[PDB]
Amino acid sequence: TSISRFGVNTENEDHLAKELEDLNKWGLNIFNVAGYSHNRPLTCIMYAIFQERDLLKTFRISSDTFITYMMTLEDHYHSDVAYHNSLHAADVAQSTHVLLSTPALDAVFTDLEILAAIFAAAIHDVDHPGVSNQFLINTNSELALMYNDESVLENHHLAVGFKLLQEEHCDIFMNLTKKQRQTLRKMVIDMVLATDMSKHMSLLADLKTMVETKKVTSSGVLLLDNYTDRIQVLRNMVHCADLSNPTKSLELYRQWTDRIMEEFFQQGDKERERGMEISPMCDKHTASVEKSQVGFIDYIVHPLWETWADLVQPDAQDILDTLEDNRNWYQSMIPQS
Ligand SMILES: COc1ccc(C2=NN(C3CCCCCC3)C(=O)[C@@H]3CC=CC[C@H]23)cc1OCCCCOc1ccc(-c2nnn[nH]2)cc1
Ligand SMILES: [Mg+2]
Ligand SMILES: [Zn+2]
């Protein structure tokens, strides 16, 4: 049916399989995957990642249950949102899947930790409406009321994602022990909340101390003795994945840039209509896309990736090199005097 081969029904089994040959690579093209999955990249990639990692066997999750949860999860991403839709979530899950296999980390995490990070990635933007926390707070929106102006979206994402486990044949965690569930749940909450950019400076600071204190085994594998160190590395890992667009090949990055700006400008138009001040970045009449990308990189993406790369030295060199090449491409495109 192919639904068993890929988790989704598509006449393009062959093309889809070709794209998935790069499941374990940074250079996977999730846009193509969306094309050949009848626009269900999340269900598809998660299915592929779960097969590659043996996680349905390990946690005793029937494909029925898995595919039903993922399709529901995917339907709760909004297709009319330009950036924060299932494709982005798919990208992040797949990117996290790759980061987990970094040779300096590959031995380090339990399957339950691997499960949690990848599930977190999948859920981390579900039911995103295409506007920032701040817009939500300033418009006295229902979600901001529900969450007291604090990580309003990131809280909602977790809620929706855990809530969907209760639908008919959707409980993918049924056959974990109660203790496994509790641990997984804590780890997921921590990772998804860490995706709020208001924590970025705080994760980075912590990541930096992991680097200043890094111990390695005789084989070269990072040594992370306790839960706190482990969850610190994973929460940063999921954050890196979330901020990975500029480390991908230029072709992929430019599309991510188009989409994020499309989403910002949609927000800016809603701000204009309501007579509010237009948030920075969100005014189509005045943004420099190119300079913005370079700032993004100079102040947020590169520092974070430079520190990740120190942690896993040299296992992220190629990612760092690509980011630098992409930075200089965006630089060269800035209009001059
Ligand atoms: C493909 O391009 C993106 C991808 C993602 C984003 C995001 N952005 N952000 C925020 C948005 C507020 C303003 C900038 C901070 C990042 C989210 O919260 C989003 C939700 C979660 C994770 C990242 C997402 C933004 C992307 O580019 C848009 C351009 C970003 C510009 O950023 C700058 C950063 C600092 C400087 C600066 N200059 N001097 N000192 N500091 C100048 C510019
Ligand atoms: Mg988010
Ligand atoms: Zn995200």
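By Swiss-Prot numbering, chain A shows 323-659, in order.
According to its header, the structure was obtained by X-ray crystallography, 2.4 Å.
Cβ atoms are placed via backbone N, Cα and C, with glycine included.
Secondary structure at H406 (3',5'-cyclic AMP binding site), as computed by DSSP, is coil. What Swiss-Prot records for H406, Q615, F618 is 3',5'-cyclic AMP binding site.
Residues or ranges marked as AMP binding site by Swiss-Prot: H406, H410, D447, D564, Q615, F618. The C-beta environment of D564 (AMP binding site), restricted to residues of the same chain at least 6 apart in sequence and closer than 8 Å, consists of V414, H446, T517.
Under DSSP, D447 (AMP binding site) is assigned to coil, being neither helix nor strand in the three-state scheme. Sequence annotations record features per position, and here Swiss-Prot assigns Zn(2+) 2 binding site to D447.
Among the features that Swiss-Prot reports, Mg(2+) binding site is placed at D447. For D447 (AMP binding site), applying a Cβ distance below 8 Å and a minimum sequence separation of six or more within one chain yields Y399, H406, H410, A411, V414, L475, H479, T517.
Within 10 Å of the Cβ of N567 (mutagenesis position) there are 25 other Cβ atoms, across all protein chains. Quoted from Swiss-Prot for the published mutagenesis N567 to A: Changes substrate selectivity from cAMP-specific to dual cAMP and cGMP binding and hydrolysis; when associated with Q-575 and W-652.
For the mutagenesis result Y575 to Q, the note given in Swiss-Prot is Changes substrate selectivity from cAMP-specific to dual cAMP and cGMP binding and hydrolysis; when associated with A-567 and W-652. In the three-state DSSP scheme, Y575 (mutagenesis position) is classed as helix. Around the Cβ of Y575 (mutagenesis position), the same chain contributes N567, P568, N648, each under 8 angstroms and 6 or more positions distant in sequence.
Under mutagenesis, Swiss-Prot gives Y652 to W with this note: Changes substrate selectivity from cAMP-specific to dual cAMP and cGMP binding and hydrolysis; when associated with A-567 and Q-575. For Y652 (mutagenesis position), the same-chain residues lying six or more positions away in sequence with a CB closer than 8 A to its CB are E612, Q615, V616, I619.
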Listed in sequence order, residues with CB under 8 A of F618 (3',5'-cyclic AMP binding site) and six or more positions away: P568
Filtered recorded positions, from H410, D447, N567, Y575, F618, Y652, whose Cβ is under 6 Å from an atom of ligand 1: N567, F618
Cβ neighbours of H406 (3',5'-cyclic AMP binding site) where a neighbour is any other Cβ within 10 Å: 23
Recorded positions whose CB lies under 6 angstroms from ligand 2, from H410, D447, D564, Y575, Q615, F618: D447
